[PDB]
Amino acid sequence: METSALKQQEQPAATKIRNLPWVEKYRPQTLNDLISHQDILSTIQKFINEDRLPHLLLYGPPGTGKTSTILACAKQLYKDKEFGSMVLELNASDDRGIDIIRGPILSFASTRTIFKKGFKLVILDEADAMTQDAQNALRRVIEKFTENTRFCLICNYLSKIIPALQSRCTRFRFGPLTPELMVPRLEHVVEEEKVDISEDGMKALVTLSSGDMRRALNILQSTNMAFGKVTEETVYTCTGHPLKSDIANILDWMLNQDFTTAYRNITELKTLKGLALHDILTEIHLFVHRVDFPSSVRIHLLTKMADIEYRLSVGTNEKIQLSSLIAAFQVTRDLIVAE
Amino acid sequence: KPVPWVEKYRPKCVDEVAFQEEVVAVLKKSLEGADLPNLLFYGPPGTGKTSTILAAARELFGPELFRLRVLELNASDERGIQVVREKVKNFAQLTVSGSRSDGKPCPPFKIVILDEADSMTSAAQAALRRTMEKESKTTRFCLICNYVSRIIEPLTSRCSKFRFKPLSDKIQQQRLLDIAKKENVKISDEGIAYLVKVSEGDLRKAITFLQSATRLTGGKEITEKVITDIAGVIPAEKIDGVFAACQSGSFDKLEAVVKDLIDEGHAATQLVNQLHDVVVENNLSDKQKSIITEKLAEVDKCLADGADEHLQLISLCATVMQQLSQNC
Amino acid sequence: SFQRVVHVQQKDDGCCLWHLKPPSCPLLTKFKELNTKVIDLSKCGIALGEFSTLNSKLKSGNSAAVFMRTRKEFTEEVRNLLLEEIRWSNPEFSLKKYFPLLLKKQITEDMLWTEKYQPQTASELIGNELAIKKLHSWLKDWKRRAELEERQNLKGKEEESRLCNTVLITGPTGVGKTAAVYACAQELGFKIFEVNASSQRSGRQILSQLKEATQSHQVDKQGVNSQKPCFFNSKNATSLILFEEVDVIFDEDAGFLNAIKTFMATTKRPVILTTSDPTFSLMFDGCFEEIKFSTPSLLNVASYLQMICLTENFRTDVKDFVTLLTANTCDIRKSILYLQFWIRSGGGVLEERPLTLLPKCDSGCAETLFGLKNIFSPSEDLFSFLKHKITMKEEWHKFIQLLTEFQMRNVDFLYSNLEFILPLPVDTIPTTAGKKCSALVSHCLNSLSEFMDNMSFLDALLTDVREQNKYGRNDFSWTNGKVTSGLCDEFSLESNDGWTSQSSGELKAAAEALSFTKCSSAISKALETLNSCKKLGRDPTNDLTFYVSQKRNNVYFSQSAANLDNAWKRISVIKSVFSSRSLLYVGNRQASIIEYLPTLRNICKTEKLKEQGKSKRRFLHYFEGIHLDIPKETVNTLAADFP
Amino acid sequence: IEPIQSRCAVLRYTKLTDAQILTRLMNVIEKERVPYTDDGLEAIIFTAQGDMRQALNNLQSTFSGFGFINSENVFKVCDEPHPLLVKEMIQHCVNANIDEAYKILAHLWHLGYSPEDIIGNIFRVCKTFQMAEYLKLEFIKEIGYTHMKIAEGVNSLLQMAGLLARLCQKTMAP
Amino acid sequence: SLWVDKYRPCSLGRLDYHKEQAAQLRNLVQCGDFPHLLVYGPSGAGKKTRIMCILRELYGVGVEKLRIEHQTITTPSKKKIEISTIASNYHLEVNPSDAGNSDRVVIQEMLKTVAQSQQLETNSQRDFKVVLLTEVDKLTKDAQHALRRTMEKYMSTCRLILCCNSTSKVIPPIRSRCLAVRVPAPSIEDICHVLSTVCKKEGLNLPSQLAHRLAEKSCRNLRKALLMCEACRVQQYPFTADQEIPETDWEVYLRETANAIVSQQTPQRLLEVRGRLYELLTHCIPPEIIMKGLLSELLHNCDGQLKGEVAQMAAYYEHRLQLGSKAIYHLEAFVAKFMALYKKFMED
Ligand SMILES: Nc1ncnc2c1ncn2[C@@H]1O[C@H](COP(=O)(O)OP(=O)(O)OP(O)(O)=S)[C@@H](O)[C@H]1O
Ligand SMILES: Nc1ncnc2c1ncn2[C@@H]1O[C@H](COP(=O)(O)OP(=O)(O)OP(O)(O)=S)[C@@H](O)[C@H]1O
Ligand SMILES: Nc1ncnc2c1ncn2[C@@H]1O[C@H](COP(=O)(O)OP(=O)(O)O)[C@@H](O)[C@H]1O
Ligand SMILES: Nc1ncnc2c1ncn2[C@@H]1O[C@H](COP(=O)(O)OP(=O)(O)O)[C@@H](O)[C@H]1O
Ligand SMILES: [Mg+2]
Ligand SMILES: [Mg+2]
């Protein structure tokens, strides 16, 4: 029940004199305004304008723009005098069991409209959190009400959705947004907001964001407020992400020094900078395919850090796992350096 | 009726916490404005992060309002993120009137202290981020993690992050002297030094072991034996005997030594820890060092998977045996 | 507001680590440039059968083989020959008693075989003879009591008897508890008032609508009396109250145990409780006679089902029914119903089998039960497809689908039948040439040892479809294992994953298939050389035979490689021994069994050997001499030997 | 629950044979007059592993979205990782060539496919790949081992890299 | 009423060996606000007798009365389970491991009801009810997390002694808040002393040679020593210094199995040894116990270079065995790999 109170209060909510949520500044409005995934949006426009909209499954990593897209589609299909009469919005906030599917959903999909005649629509945000029996009733309520009401399923993990439910709808994946298309957006935000930023700043902003403009705006917002300047160092310090120079020195210590010296240096740096061994493993793996090695070095090293990433999951001692991480390089690469 | 010493002896106020200077300065400035940000305390455990946040909440609010306006939870729940999210929603939704007789009214936002902030997945942490943005104005949080690196980026962009470096051994030796003199227990300074060196810079575990030792002894002298076996710390001549058996050339005395270790009740994990600590700072070859340490790592995995202590120790000693006897 | 979340780290000057520069060593400055150039997929088209079995040729006429089978009714001679074949298969079965009853029962249908061959008489039940005699004697005593009370009524106008008014029937599912109750009540003229969990059974309602059944006479003592009204709320006939699944209790079933306590407390008519769980005996308080139905013998119910199919003009081998029953864990109603389905479908496979110990035999209901006929061709046999070499892509997908079907039940089909499937001889338990013998043995040994390495990898480092030890620990445990199914209507609301089940089943199927193909091919390649060894005069085939049990040899295929009768008897022995009052407070269970149990077996065998020497009788007075109330059956069982 | 089985006859259905699926799809495109290529047929069936409800669904999606049936259209609407790419992955594994296989795996990663469908597609592509049976057995057990890593929670590029490395070292190590 | 329970010490001062930490436990119960205890040591070293002695010291002798109560609990997955627990008016006894993956469930509600019992039952003796969790090493990770949540919710309501053999599977947060009590195995002379004590308490006198031989054969397992001594008593009314001390029958069946291992290396021998291990597992012997016994048997004939190799393959295969569910596959994998190695070794 409710929780639409907080969203409706939140939409025109800002201090507007001191708060500056620039993530909330730049919102696309319609499919012609969402400048990404243009094939998907044009396909939606084609299916809408032919009265041939199939059941939809919009899935992808969060923040890629599924909810605003389907909100634009809903406002396009139906005017503001009949939007609540034809579109039902739900999510996992109102989880009481499977009674949602046989309650509001089954009652809503079983009736005609109220004022004007036309096909209806239900959007189910975060439908991955629906239980297996809830989804298993949801497939039936789709099957026996397919001609009256179309269904939109907003999801984040494709695999968990039961096969028949993905079978009765077509699917659209909101993939990561390509960096070549995301650099002009951040350049526009920077020039509009008079921000000093270098090329490593753009590179770190797009690399950390992993094709999400919301998360990029969050990072640049935080760095601009915390420092007033944005670069690789300022972003990574504000993020608390591994600095590339630091992990480069970590790699240098395993590839040049001996066991004990590199061991205590990396231990002191982890204490000094607050790093957990998972992220060192990720960033050194990012360095492995870039630094030139023979193939045998690459397979042996990759297998060993894979097994270390396994062993770190169960929750063993991180100290001995760091030691084995140094040992992986000490076995092969430093022996060849001696050679 | 009585309380453990760790909360009994934690500082009441910020400025009473020692060894941290920029942390005290920024927390004091945020307390002066009566608008504490969302905090993110990272550092080794026992460094005083919970003590600092309790002191800050005690300074900002009233002591009778302190426990009312804080809710202490942990985040590695075996029932999922939905349960703790529902508790957070229940605590934020439930509002109780609060005032201070000291002349200053309390801020409207409450405090939820959620520890182990480095232990969740990215999905649960993003759910906590949505919960964060749900209650941005009416509750400000303090996430305590061992490592700031595991924090996903939307949280780290809106939280004031604070490093808590471990304290130099002299100052918590002085603090443990203060605890000993205020808790009327006879301890030699060598005992306090041994308790520090087996505490490995963990003041909270140090004072926990101290209270436990003084209630074991019942007022007697806290010897080095009782603090040797209250932390599970293996005697070092046992480690030396293990290395001597590995150097010796006989597997019979190897399994005899392992039997001596296991029927003594000494756990395999602590043995692996001290064997590793010896091996990392030795004159052994880096080839041998690497082979032994990767064997140690996989043995740690095996024992964490439920394998026998005895088998893993025999195989570990066999590998160290072969590595030592190859050069001989 | 948007305050600045400043990074507060304690940067002291020095420590040679706070401000770092990229290393000047040449290896780490040699960053290879990254290339995203993928091969273009618009140029390359996917061929037919590239990722699957899309062959240009298609089979026509092999499938869609309609049966249209018309079973001619068997004459007297061929039927009697089949009766004598059954008798020679099962010499311990009284065949001549049960077949006229089946002929009378059989003499356009609209009703199931379970109620067609429903036993009218308690003597017609199969198995659990002691239990049905005890129940029949109890009901004879109760009808004699009712008749004596009637004689007292016409004449007017209990520590010796120990006629307890209530009996608890317990046993496995479908063993015939309800059937035996119906049969004995019908024979002795009882009128059953049935109380089920399917109907509303709340305490006030059941008391207000069933108390006068046992507190009064019956208004219709003559005429239509042997009918069974299911109780619900939306010669003279004596009443008989029956309670089916007392273990199933709902929140709607409020105060039911207290209600039935009041019933047994105030009854004057016989009350029978039946259930399947063993735990109901301990949680329920009261005075009641207990009757246990064990699992019936496999060969007896096999002969009974074979008489049933013989009456319906079908001849079938015993071993197929043994496989079907062991697949159903000797469940009579399951095997009867699936036999009814498989018979009225027209039979599985028409293969003639001349046996004296005539119509064609109809072996093959076992693989039809597991759905293997939906995978293979009707000409293909299971073990025949298993024995030959697998090279065709379609044949290998059928073998994948076969293993996928058996791994949904978490059953290792290839390993539980490893002796019957490996290219080596199998038999039931009752020099440079020598270097070549030992070498061939060593290659076969290396192949099988690699195979056990693989299947150990499939146990540990492959997940299972169903998570094992979910409610108990691993099998062969005396702690519990009485995990009764749920009793509440609230849904689970769990967060399990299903993708890692459907994918994992195929994962273990493919791994098991490739490992077994590899090891079988290696054993065949090693055994190809055995002809030269036989020509050399030495035969190491005694080292290559597999000694299997007679019980495992009686089935076409096994779903398990172990003995469960032995497991059940040991587990009952240990549970009964550590139920003793003196040992009832032992905490460490593994220490309990592993320490006390062998020593107690030593004491039992020592007492037995002392009694074997014609010594003093007081050697029998050890366990009772230290108040060990261990029953003599368990003492004798533990004093036999350690197998 | 067990007595519900015990009071019934239970029958089993299997994933459908590809020849049967091919017959039903040519039947429905005959009854619908659908322009097509064979490329679309193997694509549309590969997207429907024995479950032709997927086959008709994605057939309708292809015909409504593009109007012609070929492999590229199917993989634009179903959005799977491409079969030829993962066939190239395991072919590079046969050659033990780590560089290209990792390069295009990173390409699939920044394309945005999840860990689970990549490892599933890797399974169903090295299943029917034309190569040696013993190395096929090793490959299957290795990809299952890495799939257990994703299934237990840890699902990163490092996991797929170690996957690929052990796959590649299986060729060089006898 | 054997020798281990009839002659069990009842108070702390009646303990015969390891007097010092018994006195420290007396100091702990004298302080009156002891936190949770974890106790550990090898089997037969005297953990449970120390636990019940500090229990009897803690409350009155109402600890000494014991009954059995049965608990039926619905799962979160809605499948109820029934377990048997030992109970007293002052303490409770739970071994949760019988629930398997549902150990976590067995963690909360009984203790919660014990909390409710502490909210219900008032005797004005002490402000908590103690419960002994047995075999906590077999608790799963989520079960230990649920235990941590239970203890950081009900620290002022109930207490818990943690009987285990190894704290390896104990996660470090559980080790952080519970006081460690290492209970080492008794020495040979201590076993002989308490053995002569229990024989004089039985009115029997034996030579010290039998006591020392029995102490060495028991391998510092005092419970096994007392049981075996009782077996020697049943064998012979008088005690003679050369009385044949009996051998454990599954141990010697395992020894004959190992004889079949080292004797002949044939696939028929593998299958018959597999049947022997089937007989052992139907006798409900734990798989790690079977493994430890068989490896200790077979290592006596192994040469120096073979012993180490057998060690790491045994540890690796038992790592998979605890990783695995059905121990049969792992045991057969070990035995077949040892066949391969051993056959490869006598041939060269
Ligand atoms: N392609 C895009 N271009 C511009 N803004 C975008 C784009 N995608 C997302 N956004 C922003 O994201 C906001 C809401 O997007 P959402 O639909 O909520 O993202 P999502 O993909 O549905 O995943 P969630 O909602 O975070 S779980 C919009 O108001 C935009 O500011
Ligand atoms: N021993 C048997 N002899 C003859 N027919 C039997 C036997 N056991 C079962 N049947 C048949 O199987 C049918 C079902 O038996 P039931 O008595 O209903 O099973 P049950 O013993 O009550 O176990 P439940 O109720 O499923 S827990 C009977 O009606 C008979 O037709
Ligand atoms: N700098 C300090 N000044 C004063 N007391 C400290 C300091 N650091 C640690 N302590 C003591 O150690 C204990 C640490 O407890 P806690 O705040 O939980 O540490 P953490 O949060 O780092 O785990 C506190 O109770 C406090 O008494
Ligand atoms: N001081 C003692 N006097 C007599 N018997 C003892 C003594 N200490 C230990 N024991 C015996 O040793 C056995 C050890 O069993 P238990 O108490 O369960 O400890 P553990 O858990 O280590 O096996 C007990 O049966 C007990 O009878
Ligand atoms: Mg969204
Ligand atoms: Mg019945």
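Chain C uses Swiss-Prot numbers throughout; the residues present, in order, are 866-972, 1049-1098, 1119-1195, 1296-1418, 1451-1523, 1632-1844.
Backbone N, Cα and C atoms are what each Cβ position is placed from, and that goes for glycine too.
What Swiss-Prot records for this protein:
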type    : residues                                                               : note
BINDING : C:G1132, C:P1133, C:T1134, C:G1135, C:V1136, C:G1137, C:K1138, C:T1139 : ATP binding site
MUTAGEN : C:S1169 to A                                                           : No effect on the RAD9A interaction after MMS exposure. Resists to DNA damage after MMS exposure
MUTAGEN : C:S1187 to A                                                           : Weakly affects the RAD9A interaction after MMS exposure
Just to be sure I understand the packing, how many Cβ atoms besides its own are within 10 Å of the Cβ of C:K1138 (ATP binding site)?
24
Near-site residues: ATP, ref C:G1132, C:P1133, C:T1134, C:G1135, C:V1136, C:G1137, C:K1138, C:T1139, CB cutoff 8 A to centroid:
C:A1140, C:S1337, C:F1354, C:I1393, C:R1394
Should C:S1169 (mutagenesis position) be counted as helix, strand, or coil on the basis of DSSP?
helix
Candidate with the highest Cβ count within 10 Å, taken from the recorded positions C:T1139, C:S1187:
C:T1139
In three-state DSSP terms, the structure that C:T1134 (ATP binding site) belongs to:
coil
C-alpha spacing of C:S1169 (mutagenesis position) relative to C:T1134 (ATP binding site), in angstrom:
31
Lowest local Cβ density among C:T1134, C:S1169, which the record lists as recorded positions, within 10 Å:
C:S1169
Within 10 Å of each Cβ, count the other Cβ atoms, then let me know which of the binding-site residues C:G1132, C:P1133, C:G1135, C:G1137 comes out lowest.
C:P1133
Once the chains shown are all counted, how many other Cβ atoms turn up within 10 Å of the Cβ of C:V1136 (ATP binding site)?
27
Near chain D: which of the recorded positions C:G1132, C:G1135, C:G1137, C:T1139, C:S1169, C:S1187 have their Cβ closer than 8 Å to one of its Cβ atoms?
C:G1135
Please report the DSSP secondary structure of C:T1139 (ATP binding site), reduced to three states.
helix
Roughly how many Å lie between the Cα atoms of C:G1132 (ATP binding site) and C:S1187 (mutagenesis position), rounded to a whole value?
26
From binding-site residues C:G1135, C:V1136, C:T1139, the one whose Cα lies nearest C:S1187 (mutagenesis position):
C:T1139
Would you kindly give the Cα-Cα distance separating C:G1137 (ATP binding site) and C:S1169 (mutagenesis position), rounded to the nearest Å?
31
With the Cβ atom as the reference point and anything under 6 Å counting, tell me which of the recorded positions (C:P1133, C:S1169, C:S1187) are near ligand 2.
none
